[PDB]
Amino acid sequence: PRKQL
Amino acid sequence: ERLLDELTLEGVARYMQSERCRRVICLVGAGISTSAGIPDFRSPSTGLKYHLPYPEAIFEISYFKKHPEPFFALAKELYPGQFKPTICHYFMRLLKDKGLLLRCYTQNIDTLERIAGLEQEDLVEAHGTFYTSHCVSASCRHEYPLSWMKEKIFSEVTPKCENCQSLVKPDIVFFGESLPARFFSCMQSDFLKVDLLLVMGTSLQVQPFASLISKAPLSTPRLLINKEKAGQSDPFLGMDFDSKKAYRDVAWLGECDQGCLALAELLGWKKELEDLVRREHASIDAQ
Ligand SMILES: [Zn+2]
């Protein structure tokens, strides 16, 4: 999981 | 039935001083560093033009590759004038001193947890850190300290590796980047062992960090210290502080420093915390 808003 | 005798700060303190509570995990965000004069980097006041496509682009990895320079300009704009950890940071150092701290997971890149005395093994910097920077060339990866990086940021020269002249990048995680493998491997082990989750100064809106709260065992009490309630289930699609089913989640609403002071006072630690903070602040002021 990518760092996301 | 529940581990907290009441869903209050007072109940949390009684639990922490019982034999039932041995291992504390702290989850911390931008809110614990605002009183250190470091405002949130997602806050709409750094958004002050480099032809950026939209606002997020300055912290997105896709834009940063092949177009650094805006980031490094903003880094000089926002670089703190001083690195002075807050009461909250030293509260976590006290947790470590009292043998209660299993781990601190931080979303912050500002190194204040390290200055306050948390060691690398105590820390999971989920979004990385400015503490170290690395040459981006895969065959090189020379490491540089913040003192070096700070000098290049303020010279307004893009930081270049002294060995191979590639870009040198602070060890932070940009939006769109995978979190470090250490984040997921620590999480797998730590949440088997946690007796208390202390959630401080985060809105739990950044992923996958925010999903940490769902990794706690069902019995584990969770205390939020934050200006605003956060982490509740989204009714349009968590923490349960207020319903008749609430049994383990506690929200203390206010500045994180004041909430940590209030918990320290209940624990009998207020004089120890005051003495530690005044000593460490005096030391930093005298640098
Ligand atoms: Zn290099």
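Note that chain B is numbered according to Swiss-Prot, with residues 56-103, 109-297, 306-355 shown in order.
Positions of Cβ are set from backbone N, Cα and C atoms, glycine also.
Feature annotation from Swiss-Prot assigns active site, proton acceptor to B:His187; the stated evidence is sequence analysis. According to Swiss-Prot, the NAD(+) binding site annotation covers B:85-89, B:95-97, B:167-170, B:262-263, B:286-288, B:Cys324. As annotated by Swiss-Prot, Zn(2+) binding site applies to B:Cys195, B:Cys200, B:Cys221, B:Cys224, with the evidence given as experimental evidence. Swiss-Prot documents B:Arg97 to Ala as a published mutagenesis change and attaches the note No effect on deacetylase activity. For the mutagenesis result B:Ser98 to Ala, the note given in Swiss-Prot is Inhibits deacetylase activity. In Swiss-Prot, a published mutagenesis experiment is listed as B:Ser100 to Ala, annotated Reduces deacetylase activity. The annotation that Swiss-Prot gives for the mutagenesis experiment B:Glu116 to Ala reads: Reduces binding for the peptide inhibitor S2iL5. As a published mutagenesis entry, B:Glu120 to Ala appears in Swiss-Prot alongside the note: Reduces binding for the peptide inhibitor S2iL5. What Swiss-Prot says about the mutagenesis result for B:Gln167 to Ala is this: Reduces deacetylase activity. Inhibits the block of entry to chromosome condensation and subsequent hyperploidy cell formation in response to mitotic stress; when associated with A-168 and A-187. B:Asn168 to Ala appears in Swiss-Prot as a mutagenesis experiment; the accompanying note says: Abolishes deacetylation of alpha-tubulin. Inhibits deacetylation of histone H3 at 'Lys-18'. Inhibits the block of entry to chromosome condensation and subsequent hyperploidy cell formation in response to mitotic stress; when associated with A-167 and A-187. Swiss-Prot lists B:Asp170 to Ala or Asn among its mutagenesis entries, and the accompanying note reads: Reduces deacetylase activity. Among the mutagenesis results in Swiss-Prot, B:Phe244 to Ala has the note: Strongly reduces binding for the peptide inhibitor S2iL5. The residue drawn here is the original one. Under the heading of mutagenesis, Swiss-Prot lists B:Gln265 to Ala and annotates it as follows: Reduces binding for the peptide inhibitor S2iL5. B:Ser279 to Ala appears in Swiss-Prot as a published mutagenesis result, with the remark: Reduces deacetylase activity.
Closeness to chain A is evaluated for the recorded positions B:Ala85, B:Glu116, B:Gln167, B:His187, B:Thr262 by Cβ distance, with values under 8 Å counted; counted residues in sequence order are B:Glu116, B:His187. With 8 residues not built between them, B:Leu297 and B:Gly306 place their Cα atoms 12 angstrom from each other. A straight line from the CA of B:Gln265 (mutagenesis position) to the CA of B:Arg97 (mutagenesis position) spans 11 Å. Candidate recorded positions: B:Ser88, B:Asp170, B:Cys200. Those with a Cβ under 6 Å from ligand 1, in sequence order, are B:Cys200. Within 8 Å of the centroid defined by the CB atoms of B:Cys195, B:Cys200, B:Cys221, B:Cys224, the record's Zn(2+) site, lie the Cβ atoms of B:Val196, B:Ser197, B:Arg201, B:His202, B:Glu222, B:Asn223, B:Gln225, B:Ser226, B:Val228, excluding the listed residues themselves.
The sparsest Cβ neighbourhood within 10 Å, among the listed recorded positions (B:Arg97, B:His187, B:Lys287), is found at B:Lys287. Summary: among the recorded positions (B:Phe96, B:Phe244), the fewest other C-beta atoms within 10 A of the C-beta are counted at B:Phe244. In terms of Cα distance, none of the recorded positions chosen from B:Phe96, B:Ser98, B:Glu116, B:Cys221 sits within 10 Å of B:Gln167 (mutagenesis position). Two residues, B:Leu103 and B:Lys109, bracket 5 residues absent from the model, and the distance between their Cα atoms is 8 angstrom. Counting only the Cα atoms, the space from B:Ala85 (NAD(+) binding site) to B:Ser100 (mutagenesis position) is about 14 angstrom.
For the mutagenesis positions listed here (B:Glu116, B:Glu120, B:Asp170), the lowest count of other CB atoms within 10 A around the CB belongs to B:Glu116. The C-beta environment of B:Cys224 (Zn(2+) binding site), restricted to residues of the same chain at least 6 apart in sequence and closer than 8 Å, consists of B:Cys195, B:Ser197, B:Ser199, B:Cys200, B:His202. Near the residue listed as 'active site, proton acceptor', with the C-alpha within 10 Å of its C-alpha, lie none of the binding-site residues B:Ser88, B:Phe96, B:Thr262.
Calculated from their C-alpha atoms, the gap between B:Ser98 (mutagenesis position) and B:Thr262 (NAD(+) binding site) amounts to 13 Å.
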